[PDB]
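Here it is, the structure in full.
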Amino acid sequence: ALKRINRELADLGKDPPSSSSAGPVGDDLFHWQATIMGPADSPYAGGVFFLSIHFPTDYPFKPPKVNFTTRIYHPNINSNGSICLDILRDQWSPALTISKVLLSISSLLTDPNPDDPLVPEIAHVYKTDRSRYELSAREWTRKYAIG
Amino acid sequence: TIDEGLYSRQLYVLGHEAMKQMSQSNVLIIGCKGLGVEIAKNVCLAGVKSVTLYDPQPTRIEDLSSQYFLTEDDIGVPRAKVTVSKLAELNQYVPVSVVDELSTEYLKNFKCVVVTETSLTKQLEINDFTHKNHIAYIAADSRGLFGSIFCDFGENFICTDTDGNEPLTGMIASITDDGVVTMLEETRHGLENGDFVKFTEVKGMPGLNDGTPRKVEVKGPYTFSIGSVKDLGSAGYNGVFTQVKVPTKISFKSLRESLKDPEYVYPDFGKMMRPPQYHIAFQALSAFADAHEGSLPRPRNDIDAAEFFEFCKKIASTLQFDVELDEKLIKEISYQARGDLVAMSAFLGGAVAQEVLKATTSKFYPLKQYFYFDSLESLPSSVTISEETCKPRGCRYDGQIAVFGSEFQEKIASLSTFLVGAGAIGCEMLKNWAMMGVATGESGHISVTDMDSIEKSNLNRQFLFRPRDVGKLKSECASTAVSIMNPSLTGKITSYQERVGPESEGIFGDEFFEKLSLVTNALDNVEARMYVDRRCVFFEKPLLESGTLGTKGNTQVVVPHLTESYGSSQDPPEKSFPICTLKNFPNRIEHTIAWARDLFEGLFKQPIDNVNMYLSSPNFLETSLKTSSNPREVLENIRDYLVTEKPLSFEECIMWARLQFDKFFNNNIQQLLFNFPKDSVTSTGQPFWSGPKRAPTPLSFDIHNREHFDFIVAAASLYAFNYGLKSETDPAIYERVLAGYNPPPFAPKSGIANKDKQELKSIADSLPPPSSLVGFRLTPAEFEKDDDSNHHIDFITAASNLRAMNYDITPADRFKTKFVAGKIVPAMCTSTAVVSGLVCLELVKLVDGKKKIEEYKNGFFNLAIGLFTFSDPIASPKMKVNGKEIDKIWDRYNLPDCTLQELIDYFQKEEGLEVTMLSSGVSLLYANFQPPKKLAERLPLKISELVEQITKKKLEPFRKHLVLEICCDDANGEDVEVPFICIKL
Amino acid sequence: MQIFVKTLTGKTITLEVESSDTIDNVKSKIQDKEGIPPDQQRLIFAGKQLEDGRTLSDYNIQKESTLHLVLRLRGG
Ligand SMILES: *P(=O)(O)OC[C@H]1O[C@@H](n2cnc3c(N)ncnc32)[C@H](O)[C@@H]1O
Ligand SMILES: [Mg+2]
Ligand SMILES: [Mg+2]
């Protein structure tokens, strides 16, 4: 576990992550804090979102537990920060790095999927009244994702 | 009337109908030696109607080599008479009897007849009668390291289930006019050619829903074909298909006919020419016994071997066998004729008991018909095995000395083993060790650890534990039982009650692990297996792993510096459903059961823990606000479970249960249908509630309905238990108190600077001060499945069935709900016996210290289909480090307790490598990218001091080493794998 | 060349391969037909566990050969 985690950390260090920044907390290798920048072409533009990543003992043979910390108004992210991503529950394989997980999360932010929602009310607002969803997302990202 | 409190694990393998048929079948067992007693024990534990024994031969000392129900005080007494008393205690529902005389016409009273230790003429006489009267006949034999099984269930045997697999089911996406059935997106049907399926809920082709099975023509992993459905319709949409399993007609041949033209079952495809040899060899053994007044060839005797080979040649000539006899193998069969090993007895007894269950239940595929097995790779080669060393000494180990010799017996008696776990495999392993004489010498010792206690359901396959032992520690009872079996083990066994893990390293430390000879795992979870494997790798000890699941089993051996460890391979992980599926859109009973377990945890465990922590920690509120993602939930739970909804009587508990019923089965469904109406469409125009998504319907409470009342009773009882009230089960109070409920109005909500901090502060201030409430605690509900009076499984079943009725899913019962929610592993006594036999056959290889990797065998088997297979262990990978051959698993660096700078200098100067990362445990001691100030602070510190400083915890006094993981780069900058570092404190 | 793979649960699989194919290709075919990742497959032929990086001809696997697909179990 330690070897794989350090290899991923070094790979992140060598290659510029640009719109992401993941690293261990304190000196603990099984607890990372990551930052995601809201896409410009999205309601979350100009926002910084903090994520907590917990690597299990069986890593990379079990998926990391990735949870949002900054509150976000998204159809696939609930109030506990849980993310509806298939690669984190049952599609995880011991060949996916944290960089690909962060890219998947950024793609999820860039376009939600209301056909299989995790928060039905937000999905209903998105499908019915798009402008109100846009306003709510902008207000939430200005109220929580900026600071 | 099956006692599910005892047969809980076995019913998950066999079923109710199978055990119902079993409980009406009689089994006769001829022969009461180790093999016969093993078969009888497994049959009694299985639960057949009755067992009858026939063995009038007086007991002899050598018989104690594998007969664990015989003591040295029973010499000269018939074996059946002294064995029936001990067998009658295993199961109270299975009487055990003894017959002093056998007649042919007496055989008609039995469903199955098992024959051991009998000559071929008697076997022919018995089979000529059983075959024509339709009685199942099984004949087993165990000669040294060789074994044989023969099954004959009649000419017209009917097998209802041929593989023991649950019927396959799946969801369809479309059915064309030509029968091309297509599964959903990326869903595999898993069918094979020639299978039968039935369809339900098919729209557009109602004819397919009648229920007639149809042939399956597999065309790919995602689609298959059923034929021409031109008349039934043009196209069908959605639906569910379920596999149909049909009975099979199996025809057996009699023993007399089968001797001439046998049909072999091959336990190993690496040696496919041997079973023809063993077929002649065993018949020659019978002929030799006939010609010498029933006396087998003497151990390692050359004259008897020559005579036996002459018999083999004569028999091969008579049977017109066009085979070439391997003289070495046949004479090896001759040498070990008088051997009686407990491992072979356990292996063959498990197999034969499974065959008996197949005969009595008409389930699983029987053997057809001869099963010849050998474990000749277990014969020692580091000691002298001759006539002089193999002659009997008049002791209880004569049966084993006849195979291995006295010197190997002395080697066995000086073992210092460590057994982790005391379950079914643990009990079998301890019994095998007691019979083999393990650790009965001056320098021998056995250590067994297990932190659990004996339960009622454990007695079904752990034969060392009696009903009087319920509530005591497993290890102590097992130690006492095996000391009774072999009195020489008095004082040679130490039992612990410790869980093997990171917290027990003060007991199982360097001193403990340095005196061992081998470690045997008898665990039931992968985490403990990985931990023990890491400990064995660090201490370089042999490890014996074994696992079972229903009728399947496997055994693996880990040898230092030779093979890979247990953790070098991967296993399929458990299935975890997407959170969206569980939370909103379930379509299987497993989804509803998982949701109900989460509901139980969130109603009876988490709020109680929050309340208790609020009254203990003096700084819980601020820490929760800072750390917890959603402090609102914690504050609301504390408020509700302290002041808002604290029950003063059981009536308020019933009202709370009614409120929760409305909350979780009527209102959330209304909200969901408000957000996504039943007529809504997706972004592409298709209906939303189609396929994997099932449209729900709110439930209206009806007191007379069984499921609603069950949920109300269970929820009220659990809430009262949380608040320590006097719960009741009288329906009158429920009826009179639920007739006055006033449902609060509910209407789904459409929605439409930072004051939430003020709201949180106001909520926090409303809570009573912790100082005022001291000593007031609420009891959280800890999930427990084995108790049938704590309402846990009742509540989970009721909630799961109510949610199933929400989404129109077929509800389950308490049996399946307990199986799924409880994560029960199906277990069998026969599989346990087989795995113990294989492990004890590898143990003698470990004792002999064999070096070649082709002499060890990892074993896999499935008794439902009669499949056995073996493969050599995988050799540990090698790598090149600084131009040297280094083992990637078993090699390490040994260094003193030097400073970090000195460690880096050593790796730069000795190995020519640059250290880039250095970690210990979970911390990060050193990394090449850390700022210069932090490094300059951490450079001149010793490794122990550095670890203590970073982890903020002193090293324990018993700690004697540190394990460090290091990643380093070569001169060119290429990363190179290196072994771990062992710092000596 | 055509080979057969028998699972520990009794299923049978037919694979169309060539003697020069590597074990990785066979594992990929088994994954396609079963969905089992190549790193979780344990293949046995004639008492030898097949290891990645070698070819079929190394194990003398010829037409109509039978392999066994096994796995470890966690009870005890
Ligand atoms: P089977 O499920 O019948 O019995 C398994 C036994 O193994 C013991 N066990 C499980 N896990 C551990 C650890 N970590 N340490 C020691 N013993 C363990 C159970 O108590 C069962 O007796
Ligand atoms: Mg227990
Ligand atoms: Mg268990």
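So for chain B, numbering is Swiss-Prot's, and the shown residues are 14-765, 780-1012, in order.
Structure method, as recorded: electron microscopy, 2.7 Å.
Placed from the backbone N, Cα and C atoms, the Cβ positions cover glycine too.
Below are the features listed in Swiss-Prot for this protein:
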type	residues	note
ACT_SITE	B:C593	active site, glycyl thioester intermediate
BINDING	B:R22, B:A437, B:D463, B:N471, B:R474, B:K487, B:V513, B:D537, B:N538	ATP binding site
BINDING	B:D465, B:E468	Mg(2+) 1 binding site
BINDING	B:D537	Mg(2+) 2 binding site
MUTAGEN	B:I592 to G	Strongly reduces enzyme activity
MUTAGEN	B:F598 to A	Nearly abolishes enzyme activity; when associated with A-701
MUTAGEN	B:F689 to A	Abolishes enzyme activity; when associated with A-701
MUTAGEN	B:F701 to A	Nearly abolishes enzyme activity; when associated with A-598. Abolishes enzyme activity; when associated with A-689
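Distances, neighbours, how buried they are, the whole picture for these features please.
In the three-state DSSP scheme, B:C593 (active site, glycyl thioester intermediate) falls into the helix class.
According to DSSP, B:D537 (Mg(2+) 2 binding site) sits in a coil region rather than a helix or strand.
The Cβ neighbour count for B:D465 (Mg(2+) 1 binding site), using a 10 Å radius and every protein chain shown, is 14.
Sequence-distant contacts of B:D537 (Mg(2+) 2 binding site), defined as residues of its own chain at least six apart whose C-beta falls under 8 angstroms from its C-beta, comprise B:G434, B:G436, B:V852.
Taking a C-beta cut-off of under 8 Å and a sequence gap of six or more, B:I592 (mutagenesis position) has no contacts in its own chain.
Under the three-state DSSP scheme, B:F598 (mutagenesis position) falls in the coil class.
Using a 10 Å radius centred on the Cβ of B:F689 (mutagenesis position) and all shown protein chains, the other Cβ atoms total 21.
Here the Cβ of B:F701 (mutagenesis position) has 19 other Cβ atoms within 10 Å, regardless of which shown protein chain they belong to. According to DSSP, B:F701 (mutagenesis position) is assigned to coil rather than to any helix or strand.
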What is the biggest Cα to Cα gap, in Å, among B:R22, B:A437, B:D463, B:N471, B:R474, B:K487, B:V513, B:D537, B:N538, the residues listed as binding ATP?
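Max Cα-Cα spread across the ATP binders: 25 Å.
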As a check: which entries in B:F598, B:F689, B:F701, the mutagenesis positions, place their Cβ less than 6 Å from an atom of ligand 1?
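The ones that qualify number zero, so the answer is none.
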From the Cα of B:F689 (mutagenesis position) across to the Cα of B:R22 (ATP binding site), what is the distance in angstrom?
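About 43 Å separates the two Cα atoms.
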Relative to the Cα of B:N538 (ATP binding site), which of the recorded positions B:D465, B:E468, B:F598, B:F689, B:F701 has the closest Cα?
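Answer for the nearest of the recorded positions: B:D465.
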Which recorded positions among B:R22, B:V513, B:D537, B:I592, B:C593 have CB under 6 Å of ligand 2?
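Correct list: empty, so none.
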Could you tell me which of the binding-site residues B:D463, B:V513, B:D537 sit with their CB under 8 A from some CB of chain A, listed in sequence order (or 'none')?
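Out of B:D463, B:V513, B:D537, none lie under 8 Å of chain A.
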Pull out the recorded positions from the set B:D463, B:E468, B:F598, B:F689 whose C-alpha sits within 10 Å of the C-alpha of B:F701 (mutagenesis position).
B:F689
Which of the recorded positions B:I592, B:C593, B:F689 have a Cβ lying under 8 Å from any Cβ of chain C?
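Out of B:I592, B:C593, B:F689, none lie under 8 Å of chain C.
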Go through B:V513, B:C593, our recorded positions, and report the one whose Cβ sees the most other Cβ atoms within 10 Å.
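By the 10 Å Cβ neighbour count, B:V513 comes out on top.
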Taking Cα atoms as reference points, which of the binding-site residues B:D463, B:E468, B:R474, B:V513 is nearest to B:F689 (mutagenesis position)?
B:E468
Which of the recorded positions B:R474, B:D537, B:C593, B:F689 have a Cβ less than 6 Å from any atom of ligand 3?
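The recorded positions passing the 6 Å Cβ test are B:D537.
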With 14 residues not built between them, what is the whole-number Cα-Cα distance in Å for B:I765 and B:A780?
18
List the residues of the same chain that sit at least 6 positions away from B:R474 (ATP binding site) in sequence and have their Cβ under 8 Å from its Cβ, in sequence order, or write 'none'.
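Once residues fewer than 6 apart are set aside, B:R474 (ATP binding site) is near B:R22, B:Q23, B:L58, B:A437, B:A854, B:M855, B:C856, B:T859.
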